[PDB]
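The next block holds one structure in the form of structure tokens; read it before the comments.
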Amino acid sequence: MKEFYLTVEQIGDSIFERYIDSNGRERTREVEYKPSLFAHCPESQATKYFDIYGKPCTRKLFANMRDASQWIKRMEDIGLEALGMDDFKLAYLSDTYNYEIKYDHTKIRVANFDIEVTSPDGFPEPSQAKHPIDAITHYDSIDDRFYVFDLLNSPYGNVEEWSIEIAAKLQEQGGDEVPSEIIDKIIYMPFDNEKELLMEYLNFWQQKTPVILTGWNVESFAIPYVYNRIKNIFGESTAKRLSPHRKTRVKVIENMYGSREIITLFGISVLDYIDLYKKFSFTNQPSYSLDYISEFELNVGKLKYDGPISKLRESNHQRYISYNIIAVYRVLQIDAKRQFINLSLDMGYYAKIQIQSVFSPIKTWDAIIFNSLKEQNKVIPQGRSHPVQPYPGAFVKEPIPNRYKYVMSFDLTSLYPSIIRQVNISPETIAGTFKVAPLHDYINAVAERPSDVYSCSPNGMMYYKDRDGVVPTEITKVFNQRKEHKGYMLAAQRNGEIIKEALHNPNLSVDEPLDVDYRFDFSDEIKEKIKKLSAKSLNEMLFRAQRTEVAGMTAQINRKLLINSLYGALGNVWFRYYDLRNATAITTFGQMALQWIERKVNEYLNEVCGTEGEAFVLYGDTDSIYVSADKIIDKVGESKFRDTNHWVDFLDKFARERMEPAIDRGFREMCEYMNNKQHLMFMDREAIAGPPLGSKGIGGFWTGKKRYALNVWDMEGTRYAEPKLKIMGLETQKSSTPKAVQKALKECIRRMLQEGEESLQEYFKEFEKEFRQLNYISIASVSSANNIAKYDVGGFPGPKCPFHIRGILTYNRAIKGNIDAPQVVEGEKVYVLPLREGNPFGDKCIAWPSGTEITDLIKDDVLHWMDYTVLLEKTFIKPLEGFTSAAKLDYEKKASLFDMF
DNA sequence: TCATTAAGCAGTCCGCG
DNA sequence: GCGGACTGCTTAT
Ligand SMILES: Nc1ncnc2c1ncn2[C@H]1C[C@H](O)[C@@H](COP(=O)(O)OP(=O)(O)OP(=O)(O)O)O1
Ligand SMILES: [Ca+2]
Ligand SMILES: [Ca+2]
Ligand SMILES: [Ca+2]
Ligand SMILES: [Ca+2]
Ligand SMILES: [Ca+2]
Ligand SMILES: [Ca+2]
Ligand SMILES: [Ca+2]
């Protein structure tokens, strides 16, 4: 096989590399890598190295990396550009792996671990590590085994061995329901003292040294705790054995309002799964406890135990250990679904970076671009210092608040990366500037043509047309990869809808799910077989289809994220190719493009309907437009349609055969106007929305910018078995909104869009009557909790104290003295509830850590003093009044003349 | 929450005769 | 009460 790196580090004048050799063996080497950097040199000197602007460079070969680093400094002292890759390990990887890396994940040791620490006096601080580690579960991807290190003897209690037999039993038998598919994969090791446990763990670690190290909060808790505990017990040199190169560093993580300390293990790639989840999942969750995320992702039930976690080991050690094993497994189950490890390896090896650098699009793109240029013997510029400056973004149209019955939306494919490619926007393709007219003048095609030579953006920037810049070239490659995975995702989605239809008529038989690739549209034969399957098989197939769709979603949306972040990096001062001219050239071009096509679509439709000045485009945001289709439907007349699917077909056909060609013509004209390199403005029909045929549903509504709801029948070629609510920005979509209120508001919207005013009034009336029964957690608001200290004045709200912070302070007084009650953690999330006048807490609200039950001694008081009236008005009625006043509907029946009888 | 602009709403503080 | 100046937080893109 072709070799690939596993990890790479720089330690002084040495590169330390762990790699897979041509035989599949993991190896490690120390290499005295001699880096090269570059300086400009006279034109009259023969060279093969040129900077990105075509200026000649001389290569400087250094005896060692420290010499290269010192040279960079002296070049700053002289005031001359020191060119080339200054991150020497990236240069090492580029020299060592000078081909497209083909990796084999089955050779990469992925470790997933979790530790338990019994602590009576509150949260066990990883920097102190004053309490024994009493359980470690460490899953190894190469062995496919869960290694369980169990401490039987502690200052906090001596316990019996964990029993695998009881762990396997159902909870109804007194067991722990450890999933049977992992029972045989458990290797259990009990220890009668902590020192031998940790010593054996380190020997184990040495034998099976993680390459990828993951788990849940392992970077902030598990790793620093293990490291510091071993340090406290044995000394530093022993703790450093967690690094295969025996080097570690306490790294300070600086945010906006303070800092925390992580341990950097040289030669390990730490990908904390919480951090992967936050970056790649595209969710915002009310809580990030493993129980909460597990329930959300896998629909598995919460890990149930009596009493505090600090008493679980002594009271029920059996369950203590089993829950530790399950926690590690749940992360593996999340990854099996979401596939973020796979994604990280894909991206990491593509860019030729340390795998942990996938969190940084700036680092990722710096390495892609460097490797690309190096192939042509071109030399990257030195990174420079820049002040942070604001710059303009996307255009968002102000919509008229209203109901909108029939809506068809159109959308530009991967807009900003398409703009980069169309205009040819790159650091080295800048050709000059032109005198800019007001944007309006370009939108309306009255401004002078910017250039007859160069490719232009309406911000005044001109670009070369003779050859692609490195940014357009490299963005296209990832764009094309994305397209492939998006294809699989959509096929899987369309396949899901076929199964859902079939499920309406399941066959009474015993059979099996079909062995099929869900990434490809089902053949006619597969469709025929599906129509004969039982519910059991169909549901299994549905689960598999939806799993395939999720996998495709991960692959496509995060490739989209990486390419959009290249645009974003152009506006980040730390990016090597930071340039606000280029960042603004993209956004301004986008502003023109959207408003240009709004004008074109209006003109086209006014033409077909024989009108003038009618506004068909009701809304747009960045890259997409929403067109009122009422007049199109009215032109054939509703009574002419057989069913809903009939007008959806008609609108689908009108969009594809009439509107898309007109939209294309508009954009091709715009391309010529800006003299762009290549026409890449591809705007296709996105959504078809409207009420069910012959219903009183309103179909859709806008309340404002970034706030709307549509009843969608077809989305990007997926024809849904059941209409799907597309709701953007409204309270149903916000993590801050109580769970039960999201649900209620969503049902209110469903009724508005599908059934109409009367149905909405029925539901509202019932919700208002019953809501006081809802579980307190489900009706709690959620908020992140920053700067608690800032607003804490002697335990009371200081000036300008936010409502949620006030709640936390109330909570802190209620639990005062109690080290055992959960503390609210700065920067994490809290549930928030209002409190009625004259309550014992002495304030108008209380807040406690999210994803948790509030502590028992104050729970009964919270439940007794909860202000349901304020809760209802703030979270439910206020937003609903916003939806209904926009839609010109009443959520409560107005009095009529019929009330006389 | 270490990690690539537009614009909405909640809430504080305070003016608005 | 609302709405502007402002902080805080959270979405859409
Ligand atoms: N997370 C982000 N970071 C930077 N720019 C973004 C981000 N999300 C969106 N944008 C910008 C760049 C996008 O091209 C543009 C419109 O985004 P969006 O509507 O999500 O889809 P898209 O047009 O980029 O891709 P698609 O092909 O899926 O439509 O807005
Ligand atoms: Ca735990
Ligand atoms: Ca788009
Ligand atoms: Ca699209
Ligand atoms: Ca059937
Ligand atoms: Ca869009
Ligand atoms: Ca098209
Ligand atoms: Ca009480």
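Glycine residues also receive a Cβ, built from the backbone N, Cα and C atoms like all the rest.
The Mg(2+) 4 binding site annotation in Swiss-Prot covers A:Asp411, A:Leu412, A:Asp623, and the record cites experimental evidence as its basis. The annotation Mg(2+) 3 binding site is assigned in Swiss-Prot to A:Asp411, A:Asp623 on the grounds of experimental evidence. What Swiss-Prot records for A:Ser414, A:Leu415, A:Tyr416, A:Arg482, A:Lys560 is substrate binding site. Swiss-Prot lists A:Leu415 to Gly or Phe among its mutagenesis entries, and the accompanying note reads: Increased misinsertion, increased mismatch extension and inefficient proofreading. For the mutagenesis of A:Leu415 to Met, Swiss-Prot gives this note: No effect on base selectivity. The structure shown keeps the original residue. In Swiss-Prot, a published mutagenesis experiment is listed as A:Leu415 to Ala or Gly, annotated Decreases base selectivity by several hundred fold. Under its mutagenesis entries, Swiss-Prot includes A:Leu561 to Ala with the note: No effect on the ability to recognize damaged DNA. Increase in probability of nucleotide incorporation. Here Swiss-Prot notes a mutagenesis experiment, A:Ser565 to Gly, with the remark: Increased incorporation efficiency of correct dNMPs; when associated with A-567. Experimental mutagenesis is annotated in Swiss-Prot for A:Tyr567 to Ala, with the remark: Inserts both dCMP and dAMP opposite 8-oxoG rapidly and with equal efficiency. 100-fold increase of dAMP and dGMP when situated opposite guanidinohydantoin. Increased incorporation efficiency of correct dNMPs; when associated with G-565. According to Swiss-Prot, the mutagenesis experiment A:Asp621 to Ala carries the annotation: Drastic decrease in the efficiency of incorporation of dGMP. The mutagenesis experiment A:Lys706 to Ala is recorded by Swiss-Prot, whose note states: Almost complete loss of polymerase activity. Swiss-Prot lists A:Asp714 to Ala among its mutagenesis entries, and the accompanying note reads: Complete loss of viral replication.
In this structure, the recorded positions that sit close to ligand 3, with a C-beta under 6 angstroms from any of its atoms, are A:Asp411, A:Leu412, A:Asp623, chosen from A:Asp411, A:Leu412, A:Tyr416, A:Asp621, A:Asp623. Put simply, A:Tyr416 is the one of the recorded positions A:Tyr416, A:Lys560, A:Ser565, A:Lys706 whose Cα lies nearest to the Cα of A:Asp623 (Mg(2+) 4 binding site). When the recorded positions A:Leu412, A:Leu415, A:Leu561 are compared by the number of other C-beta atoms lying within 10 angstroms of their own C-beta, A:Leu561 comes out lowest. Under the DSSP three-state reduction, A:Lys706 (mutagenesis position) is assigned to coil, being neither helix nor strand. You'll find the Cα of A:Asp621 (mutagenesis position) roughly 14 Å from the Cα of A:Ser414 (substrate binding site). A:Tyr567 (mutagenesis position) sits 16 Å from A:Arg482 (substrate binding site), taking the Cα positions as reference.
Within 8 A of the CB centroid of the substrate site residues A:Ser414, A:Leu415, A:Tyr416, A:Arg482, A:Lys560, the other residues of that chain are A:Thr413, A:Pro417, A:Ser418, A:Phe479, A:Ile563, A:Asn564. Residue pair A:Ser414 (substrate binding site) / A:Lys706 (mutagenesis position) shows a Cα separation of 19 Å.
Listed in sequence order, the residues A:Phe410, A:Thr413, A:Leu415, A:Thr622, A:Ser624, A:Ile625, A:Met683, A:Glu686 complete the 8 Å Cβ shell around the Mg(2+) 4 site centroid, once A:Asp411, A:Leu412, A:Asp623 themselves are left out.
Taking CA atoms as the reference points, A:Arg482 (substrate binding site) and A:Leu561 (mutagenesis position) are 10 Å apart.
All protein chains included, A:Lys706 (mutagenesis position) registers 13 other Cβ atoms within 10 Å of its own Cβ. Contact annotation for recorded positions (A:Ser414, A:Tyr416, A:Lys706) versus ligand 1: A:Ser414, A:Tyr416, each with CB under 6 Å from a ligand atom.
The C-beta environment of A:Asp411 (Mg(2+) 4 binding site), restricted to residues of the same chain at least 6 apart in sequence and closer than 8 Å, consists of A:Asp623, A:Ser624, A:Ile625, A:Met683, A:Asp684, A:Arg685, A:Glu686. Fewest other C-beta atoms within 10 angstroms, among the recorded positions A:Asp621, A:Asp623, A:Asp714, are seen around A:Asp621.
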